[PDB]
Amino acid sequence: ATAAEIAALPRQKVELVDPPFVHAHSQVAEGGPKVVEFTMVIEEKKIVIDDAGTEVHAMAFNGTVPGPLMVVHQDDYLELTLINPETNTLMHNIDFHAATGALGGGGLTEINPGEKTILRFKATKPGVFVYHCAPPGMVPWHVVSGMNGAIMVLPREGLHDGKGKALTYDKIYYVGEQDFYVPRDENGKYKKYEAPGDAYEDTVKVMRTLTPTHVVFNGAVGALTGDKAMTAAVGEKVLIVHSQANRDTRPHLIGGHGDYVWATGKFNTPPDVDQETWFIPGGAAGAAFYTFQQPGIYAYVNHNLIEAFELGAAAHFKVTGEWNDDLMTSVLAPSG
Amino acid sequence: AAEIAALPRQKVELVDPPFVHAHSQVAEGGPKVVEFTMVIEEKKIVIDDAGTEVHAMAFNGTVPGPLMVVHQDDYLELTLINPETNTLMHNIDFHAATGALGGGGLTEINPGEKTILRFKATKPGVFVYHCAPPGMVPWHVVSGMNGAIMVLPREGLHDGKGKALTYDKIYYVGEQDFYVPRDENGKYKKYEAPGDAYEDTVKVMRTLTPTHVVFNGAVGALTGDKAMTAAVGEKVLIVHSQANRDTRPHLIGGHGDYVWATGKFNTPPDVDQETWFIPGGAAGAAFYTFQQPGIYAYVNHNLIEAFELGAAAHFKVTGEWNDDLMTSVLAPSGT
Amino acid sequence: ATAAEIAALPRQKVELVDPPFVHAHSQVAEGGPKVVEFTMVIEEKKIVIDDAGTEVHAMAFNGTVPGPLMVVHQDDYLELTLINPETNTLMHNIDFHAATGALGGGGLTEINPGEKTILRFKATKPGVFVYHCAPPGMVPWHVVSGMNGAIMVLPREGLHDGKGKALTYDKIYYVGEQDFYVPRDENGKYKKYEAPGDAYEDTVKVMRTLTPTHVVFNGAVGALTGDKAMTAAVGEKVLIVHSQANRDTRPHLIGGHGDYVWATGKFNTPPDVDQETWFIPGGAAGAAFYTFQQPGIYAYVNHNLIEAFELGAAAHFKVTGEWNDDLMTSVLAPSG
Ligand SMILES: [Cl-]
Ligand SMILES: [Cl-]
Ligand SMILES: [Cl-]
Ligand SMILES: [Cu+2]
Ligand SMILES: [Cu+2]
Ligand SMILES: [Cu+2]
Ligand SMILES: [Cu+2]
Ligand SMILES: [Cu+2]
Ligand SMILES: [Cu+2]
């Protein structure tokens, strides 16, 4: 690419949507390389994360935890306008694991309250990748305050199985998983603070135990359950992108599988197949492809079941369609 | 579904881990209905030499529950019994199964009930099963109410390149994280009912730090009378599961020649593994040919977990020492 | 196979170098199998592990933590002279994960202070592998006192990708990662002890929490930073061997990737590609191959970021060469 060629490329503005939903995109790329433009506004705000009204001073790309999923194709350029409003109190930046150089972009995007920056990078490697804020000297605090998200760099040809056959999903969800480290007082009750900075020393004491107090999808216990369950129909092909910026996880679809799982997140490494539970190390995204076969409620968990059912790491899928008694049947229903 | 009753049926006799019931690696015929029965026992098990107890919630009376073996596309039909002398509702989630929370949504049985579930084993590999009563899921799992099944390919095991892999022995290591409450003196507490230990146990669990990490339900379980045996030249498959917590198996003195670390037989295996990794909520399988005789240890390779918390087993291998592979050129002696 | 055949093979004595450097070696085997001779003296020694001057009685192969990387080729023999000086206080041995029998050699190498031993084993399996001391009854305590290292058994034809094309590195680093469990007093300050034995009971308590006090590269917090930073240039192909004898890790090059990663560390298992963060279980070594594309400072971390930036698991690369604006550019600098 010449200087002539790079400036000549199409620009395309893309509006983000909140997770677990993903902005519209084409799986197979349309036309040649382009510069895909995205804007995100940073919000520091108090969120409630559990049923006892536990508060976090969230630090949120686009106001959500996780940050939204950005979608591009291989050798496109991602050009992000990152804005830190005058209402915030901390400097922030962004590290895309999908980018090369300057600490993922962190070294170039350090913006105080009241400033903006525009970073462009070439998306040379196909896959799902974490991005997170990373101010020097304070990185784990920003990240565990929920300032992280993911992107997906689709291959220009869309996705393929290990023998090169097309894998085309009908829909795509993004589950961002968050470990929170909320300080308690002597009596075991979670503390509240006036400004984010007040909580700093207390939170580090918690971080250093390496034991989160909460492990949550979409920013809170139960954000993806009940009426906010994810949805599919028997016969639909669903891609579930899962990210964890700081800590290991082990996703599992209770009553399903991952028919094809890029556990490492990278689309040039052939997927694993038929998975019960896959493993995503902290600081990575992964993706699982699954065709639903049975209707009903499913759970989708971090299969450390303490983390899933005590600490908040559980979602639902609501699936419509016809039951298949060949796959499974109750021969004799509970009886005595 | 109508034609399942036309298929051959087979009642299996289960055996206690680490042994695996009789079966053929290559499928003997077209799809069958393979039938199993398991009675759930709520019981006290002693987990270390200090007499620490757990309120075990045990499939077939053992932690882990026994290993069921079927072939891809057979139906596994389980009769699961919750005796009237038990206190809790229980059920079964097979990770191998498709629909209704792996069967959990169809098998909730109160003390004094049975149920029979059937599922088509459509995917080849080793899979976790475990109890999953809504509202108290990890309590049941970390009380030892979990096991595994193996769904062999119809044509048996192969490597990545299509070469048949055929074992002489198979063992099943179920690894258990336990969360035993302690008193003010750091003494493990004892209780008289599963229910009475609940909240104390929940508090230990939320620390995410097991007080014990054991094979076959106890420190030293898989040693001495339950040491696993082989001879130089024999090909052994070591099925390993952990229903709730990561492990990193390692055979001390050997390797995993072929490891399906994810547990799934259509994923080509890793080769020449020193230490492999099985995530909480999965099973994996490691294939090795013994080359050297002696006692081997087999460990979770967080060695604090192996050697302080209980996660070590032994293999006992007969045969001829091979000096090409390894020899002591100078025995330990003065400088 | 036979004693005669073994005796007839050429001998080669090799001098070890201190990590993170690796002794001279050739990627493609020069000639046929030989018996490669190494000598390591065990030193029980005081080491400092942070800027606060926290002190550990290390049990160091060759006097370094990790012990040095030994490099052989597949079906060479490795013949280690192990020496335990009369001045030491404990029995030690060596378990090579690369070796077959008698617990990796631990069974044959138990040496009291004032004794030495010579173990020979045949290097049958290509990959990087942990070695560590393992005295029956005090195995973990030796290992998390720093008594561990790695070896690389290269294929005779050198490294290849999954599809049989040669991968030749320009340089190699060995990053040994250590978890330490350092006892604290009633007011949370780290303790000192007069002999290794004095630290025993207190350390065991910290160990059983499974929460390390420090997580470090090359023996100490910041050991691979400043003027000890690893270095490279744009265009340069770097292999990074990373080991962890006791505890998982999830290595990440900040601003970079793992182009080819043998996450399991074994060269007959095809590498993952395009990795953002890879995973190395406790008890293993792994290797990542990367071509630097951009100049500047990188950090190379365990991507549990609390472990990286609170507990010490972060190293730097200094990289010289020309900035590539096509790969990344700051379209708009922080402003407003
Ligand atoms: Cl489940
Ligand atoms: Cl070992
Ligand atoms: Cl990072
Ligand atoms: Cu920030
Ligand atoms: Cu990062
Ligand atoms: Cu139960
Ligand atoms: Cu499960
Ligand atoms: Cu030692
Ligand atoms: Cu070891």
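Chain B is numbered as in Swiss-Prot; the shown residues are, in order, 42-376.
Quick check of the header: X-ray crystallography, 2.0 Å.
Note that Cβ sites are derived from N, Cα and C of the backbone, with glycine treated the same way.
Taking the Cβ of B:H181 (Cu cation 1 binding site) as reference, residues of its chain lying under 8 Å away and at least six apart in sequence are, in sequence order, B:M98, B:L129, B:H131, B:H171, B:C172, B:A173, B:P174. Positions annotated as Cu cation 1 binding site by Swiss-Prot: B:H131, B:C172, B:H181, B:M186.
DSSP assigns B:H342 (Cu cation 2 binding site) to coil in the three-state reduction, outside any helix or strand. As annotated by Swiss-Prot, Cu cation 2 binding site applies to B:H136, B:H171, B:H342.
Per Swiss-Prot, the feature domain 'Plastocyanin-like 2' maps to B:212-376.
Among the mutagenesis experiments that Swiss-Prot reports, B:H171 to K is described with the note: Loses nitrite-reducing activity. DSSP assigns B:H171 (mutagenesis position) to a strand in the three-state reduction.
Taken residue by residue with DSSP, B:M186 (mutagenesis position) is part of neither helix nor strand, so it is coil. A C-beta separation below 8 Å, combined with a sequence spacing of at least six in one chain, links B:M186 (mutagenesis position) to B:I81, B:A97, B:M98, B:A99, B:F100, B:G106, B:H131, B:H171, B:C172. For the mutagenesis experiment B:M186 to E, the note given by Swiss-Prot reads: Contains only a type II copper atom and fails to catalyze the reduction of nitrite.
The subset of recorded positions B:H136, B:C172, B:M186, B:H342 lying near chain A, with Cβ atoms under 8 Å apart, consists of B:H136. With an 8 Å limit on C-beta distances, the binding-site residues from B:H131, B:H136, B:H342 that reach chain C are B:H342. Sitting within 8 Å of the Cβ centre of B:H131, B:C172, B:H181, B:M186, and not among those site residues for Cu cation 1, are the Cβ atoms of B:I81, B:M98, B:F100, B:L129, B:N132, B:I133, B:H171, B:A173, B:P174, B:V182, B:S184, B:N187. Using a 10 Å radius centred on the Cβ of B:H136 (Cu cation 2 binding site) and all shown protein chains, the other Cβ atoms total 31. Sequence-distant neighbours of B:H342 (Cu cation 2 binding site) (same chain, six or more apart, CB under 8 Å from its CB) are B:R289, B:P290, B:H291, B:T316, listed in sequence order.
B:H171 (mutagenesis position) is surrounded by 30 other CB atoms, counting those within 10 A of its CB over all protein chains shown.
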